[PDB]
Amino acid sequence: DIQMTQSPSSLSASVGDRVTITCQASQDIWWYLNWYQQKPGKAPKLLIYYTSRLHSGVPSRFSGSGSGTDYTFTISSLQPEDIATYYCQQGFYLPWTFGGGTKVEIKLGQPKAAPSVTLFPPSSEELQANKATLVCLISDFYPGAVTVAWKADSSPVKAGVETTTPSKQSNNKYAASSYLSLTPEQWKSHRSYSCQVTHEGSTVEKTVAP
Amino acid sequence: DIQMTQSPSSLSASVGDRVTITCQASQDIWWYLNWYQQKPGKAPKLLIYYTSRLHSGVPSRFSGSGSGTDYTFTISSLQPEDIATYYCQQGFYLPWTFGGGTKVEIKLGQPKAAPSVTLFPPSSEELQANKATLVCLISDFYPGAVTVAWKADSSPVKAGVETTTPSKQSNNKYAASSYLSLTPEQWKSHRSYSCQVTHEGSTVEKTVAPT
Amino acid sequence: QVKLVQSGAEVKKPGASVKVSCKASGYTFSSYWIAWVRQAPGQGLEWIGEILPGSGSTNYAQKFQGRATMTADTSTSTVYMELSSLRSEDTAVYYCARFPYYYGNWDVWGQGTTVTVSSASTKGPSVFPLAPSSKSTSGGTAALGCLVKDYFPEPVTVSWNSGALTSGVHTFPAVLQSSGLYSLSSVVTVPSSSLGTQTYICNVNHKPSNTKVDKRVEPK
Amino acid sequence: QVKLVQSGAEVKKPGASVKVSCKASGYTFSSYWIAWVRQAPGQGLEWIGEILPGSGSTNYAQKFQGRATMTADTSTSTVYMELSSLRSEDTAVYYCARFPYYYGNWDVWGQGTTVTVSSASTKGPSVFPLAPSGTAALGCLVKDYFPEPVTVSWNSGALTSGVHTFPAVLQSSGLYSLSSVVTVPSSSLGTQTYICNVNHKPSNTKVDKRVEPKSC
Amino acid sequence: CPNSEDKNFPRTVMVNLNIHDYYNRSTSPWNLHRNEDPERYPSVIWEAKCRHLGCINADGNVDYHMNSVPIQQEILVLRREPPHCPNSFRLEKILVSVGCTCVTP
Amino acid sequence: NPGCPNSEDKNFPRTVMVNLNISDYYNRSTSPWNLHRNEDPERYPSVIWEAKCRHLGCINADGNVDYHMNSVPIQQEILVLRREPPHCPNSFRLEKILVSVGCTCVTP
């Protein structure tokens, strides 16, 4: 197989900036390198074929260049409608292979926001049902990633954690949630459980007790 | 133009010999070299194309080889049906050009034979007609290559000489003839004229005088 | 006008098979290769295979040979990919796309077919109340909610006080458990003084399973 | 069955034109190039030009451009080469030949058309005796005739022994001359009679010539 | 972009494309410099250039009685000519320094 | 076109179409070399002059072979065309071969 190394894996730039993406093949591919654009929920679209040729109807802000193993894709003036993931693909020999993709975003200048964390113990009713779920709800954070760690007393919890992907709220900040599954025995045999959420080097910690 | 040098221009060899002809192009022709055969009285025929490929039906005693600018044609075992002129031709770029040819003949077990020369002066009747022709008849020679020189007294005569190509007689020796055209004045203003026939390094001479 | 149209979303058990269709229009169906490319959730693109309807010639990525079969019907301008022995890693959006061979590009793409491989079956949720603080006051507000547990498939919707309460309501995207079921929570943040007077009810609607539960959330 | 058939032999004066035809069969006439190549007397082939009947595209050797015109008629599967302002040096056998372009070879050839360009006109020969002098040689000089051939016999065909009729020379004037000689015993020269019978059909000439032993 | 007519005139060849220390230790050491032409195959050619006008003795000094000289080679490259199609290539030959050797003047 | 294959519009496997057109150091070197003629009539260039070092060692100022220093061939990867069987205008293949252009002198 021909392996395609695409770089960088993501980038951010302002409206009207010039963006350059790189793709390197594991052997010479004789200009047979195509570029695709994919927006969230949509089919990819062919933008450039055979290194530098534009598909019908594609804006001329998109161009490509290179030779041998080393190819580039360039957006001359970045527009909002260009936010997307871009992929290279070699069309030299089977199997057809893709680069890993470059996710392209706009710089917004949006300020850092720390997460609000709300932790709920299991309800009486669920304990009635012989189940126990701690619920850690995380909201209003930017940028849009967090790491979540759970503790039982002072020890890392190693099992029963399920955490969502971060997702964008209507106010342009992000949310996620994490769920700790326990037996009601586990829940009662510890003095406390904690949900610790780390965002940009600062950790917000909430704890609950039976 | 691409210039094709073919060599030799002619040759003779015995039945069953191996014959090799060369052809050289003035630039790389990328194996686009064809060989044609033209037997006496017949249209040319394609024998070999693209350097070494045999046209349908061509005997396999014929082959070709080479690359770049340098090509060869080979007859492995020369047969009597192979007497002909062979030509190369480049098919690389216009205009299509040919080598100068190689005329191929058969030697039989045949010994060198010197020419017999008969020289006749102008007739009275042609002198009457104010014309003068000396007639030098050359016969029974082998092989078929002769050169003819004429002299007026001892000095070479260039003007007025017409000489035939050699041709095969019914025995397998050759004949040719040479004709010297003079005014009757020229004929009479010299003591003698000679016809000198050179055949493979040796000459035979005849002379005539107005009398 | 060159176009490809694919069949609709599919949900399958592990070990089952799926057959997706791709209906071509606007060009000579027999003369162009059609390919299938997939995208797993959050991942890149991966080529599966291709077919030339005219001849029935096929090429597959080695990974899929023997497990994917592509077929084409000239009388209907439709190409099929069938993928057997489905495993959870086969969950992906599957695209068909036309592939002009000279440059080796997919120039026109279908709209995609979502294939979910899951061991779960249709199931309405259990709803549990998430009692507000007890420990309350700070900025004078408290947080309460409902835990909507163990349902399939998506979606569930939630409202508070039959839509009368929208202020400070935050319904979170669901987590997908390894069991295949989803769970989510909805919370609302309300004044602490109002907790013993004002009533709070979460309205949990799950259509696929005809579930409608309303749940009183008590402070205690 | 791929076949090319040409028109017949031609004789022209300098300054005239000649038009040779080449009728193709056994293949798709429009889709192959047809060429003309000539063989001047002795040795040598030379390419003239080519035509693709389908399109009417032509290519000519630079030497012939403007003087040779090739045309083709799809309705008759025939191609024509017309050559104008003929000169002596245009004397040659002209061939048409089909030229598959991939390898650039003439694979099938017509049978050839002989084109003689000569300022000469039909002319019977002057015959002169070549007086002799244990054997001797005598003959006749058959001078200044056109076109070929002449035939010669001795004593109305009664004498064939030791007769050698030599091929003709072609003079720069365009006329031919030849000689015929017979070698006979010397004792017989004053008794036996020697007559050469010179027949030239094209001109209707028949001359019989007594060859006398001379003033010696 | 042209076409391969069957004719093949003007003549071309069709080429099937494949499914795929001394410079430092030498008495006439050399640097390699990268030549890149994105319309040529090979696109990248590494060309030698001798470190010094002289050679290097056993004590590692540059003595001028001996000369460092570049060894050259004529090599084949393909150039993709305008209009830049799979069928628009031309053969070319270039002279390139492969390394340096040590010579008595 | 008798005897020689054909390619499709598809151009798969990928092909290129190529338009056809229209010193003393070896003796004076401390690691001297001989040139040997390599000829292959199905290769372009047909003729390659390949270096071969005279000795395993290098040559000192008094012209002797001392074994503390090594004569080594400077090699170059070069492109050649090979006309492969069945020997047609469309049967060519690119190849890269390693050839010695000369010899240099190195500390082991």
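We're sticking with Swiss-Prot numbering for chain F, so the shown stretch reads 30-51, 64-149, in order.
Heads up, the Cβ atoms here are built off N, Cα and C, so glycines get one too.
According to Swiss-Prot, the experimentally introduced change F:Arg69 to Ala is described as follows: Impairs binding to IL17RA and IL17RC. What Swiss-Prot notes for the published mutagenesis of F:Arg78 to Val is this: Decreases the affinity for IL17RA by 5-fold. A mutagenesis experiment is reported in Swiss-Prot for this position, F:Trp90 to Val, and the note states: Has no effect on the affinity for IL17RA. Here the residue is the original one, but Swiss-Prot notes a mutagenesis experiment at this spot, F:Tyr108 to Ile: Decreases the affinity for IL17RA. For the mutagenesis experiment F:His109 to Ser, the note given by Swiss-Prot reads: Decreases the affinity for IL17RA.
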F:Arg78 (mutagenesis position): tally of other CB atoms within 10 A of its CB: 8
Residue among mutagenesis positions F:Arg69, F:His109 with least C-beta crowding, 10 angstrom cut-off: F:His109
Length of the line joining the Cα atoms of F:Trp90 (mutagenesis position) and F:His109 (mutagenesis position), in Å: 29
Most crowded position, judged by CB atoms within 10 A, among F:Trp90, F:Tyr108 as mutagenesis positions: F:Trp90
Cα distance (Å, whole number) from F:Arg78 (mutagenesis position) to F:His109 (mutagenesis position): 30
C-alpha spacing of F:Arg78 (mutagenesis position) relative to F:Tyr108 (mutagenesis position), in angstrom: 28
Å between Cα atoms of F:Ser64 and F:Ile51 (gap: 12 unmodelled residues): 30
Pairwise Cα distance for F:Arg78 (mutagenesis position)/F:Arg69 (mutagenesis position) [Å, integer]: 20
Interface-adjacent mutagenesis positions, chosen from F:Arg69, F:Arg78, F:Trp90, F:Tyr108 when a CB lies under 8 A of chain E: F:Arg69
